[PDB]
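Novice: The structure that follows is given in the form of structure tokens.
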Amino acid sequence: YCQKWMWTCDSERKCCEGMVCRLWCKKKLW
Ligand SMILES: [Cl-]
Ligand SMILES: [Cl-]
């Protein structure tokens, strides 16, 4: 599916909508 808030993330395991990968998924400001 996609990686949720604070889940690990990488090139293939992308963060869910509204988040950005910084090793773990973080909320985007925009
Ligand atoms: Cl955050
Ligand atoms: Cl950000």
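First residue shown is number 1, and so on along the chain.
How was it done? The header gives X-ray crystallography, 1.0 Å.
Backbone N, Cα and C atoms are what each Cβ position is placed from, and that goes for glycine too.
Looking at Swiss-Prot, the entry for mutagenesis of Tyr1 to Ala says: No change in binding affinity with Nav1.5/SCN5A. Under mutagenesis, Swiss-Prot gives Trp7 to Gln with this note: Important increase in selectivity for Nav1.7/SCN9A; derivative JNJ63955918. Here Swiss-Prot describes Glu12 to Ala as a published mutagenesis experiment; the accompanying note says: No change in binding affinity with Nav1.5/SCN5A. 5-fold increase in ability to inhibit sodium channel Nav1.7/SCN9A. No change in activity towards Nav1.7/SCN9A; when associated with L-19. Here the residue is the original one, but Swiss-Prot notes a mutagenesis experiment at this spot, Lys28 to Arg: In K/R; 30-fold decrease in ability to inhibit Nav1.7/SCN9A, and change in ability to bind membranes; when associated with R-4; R-14; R-26 and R-27. In K/R,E17K; 110-fold decrease in ability to inhibit Nav1.7/SCN9A, and change in ability to bind membranes; when associated with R-4; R-14; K-17; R-26 and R-27. According to Swiss-Prot, the mutagenesis experiment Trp30 to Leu carries the annotation: Important increase in selectivity for Nav1.7/SCN9A; derivative JNJ63955918.
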Novice: Which one is it: of the mutagenesis positions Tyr1, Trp7, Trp30, which Cβ has the fewest other Cβ atoms within 10 Å in this structure?
Specialist: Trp30
Novice: Let me check the 10 A CB neighbour count of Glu12 (mutagenesis position). How many other CB atoms are there?
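Specialist: So the number of other Cβ atoms within 10 Å of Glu12 (mutagenesis position) is 6.
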Novice: Just checking: which of the mutagenesis positions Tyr1, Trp7, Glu12, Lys28, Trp30 have a C-beta under 6 Å from ligand 2?
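Specialist: Only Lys28 meet the Cβ criterion.
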Novice: If one measures from the C-alpha of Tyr1 (mutagenesis position) to the C-alpha of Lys28 (mutagenesis position), what distance in angstrom results, rounded to a whole number?
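Specialist: With the alpha carbons as reference points, the distance is 19 Å.
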Novice: If you skip the near sequence neighbours and keep only those at least six away, which residues in the chain come within under 8 angstroms of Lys28 (mutagenesis position), Cβ to Cβ?
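Specialist: The list for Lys28 (mutagenesis position) reads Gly18, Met19, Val20, given in order along the sequence.
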Novice: Cα-Cα, whole number of Å: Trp30 (mutagenesis position) versus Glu12 (mutagenesis position)?
Specialist: 22
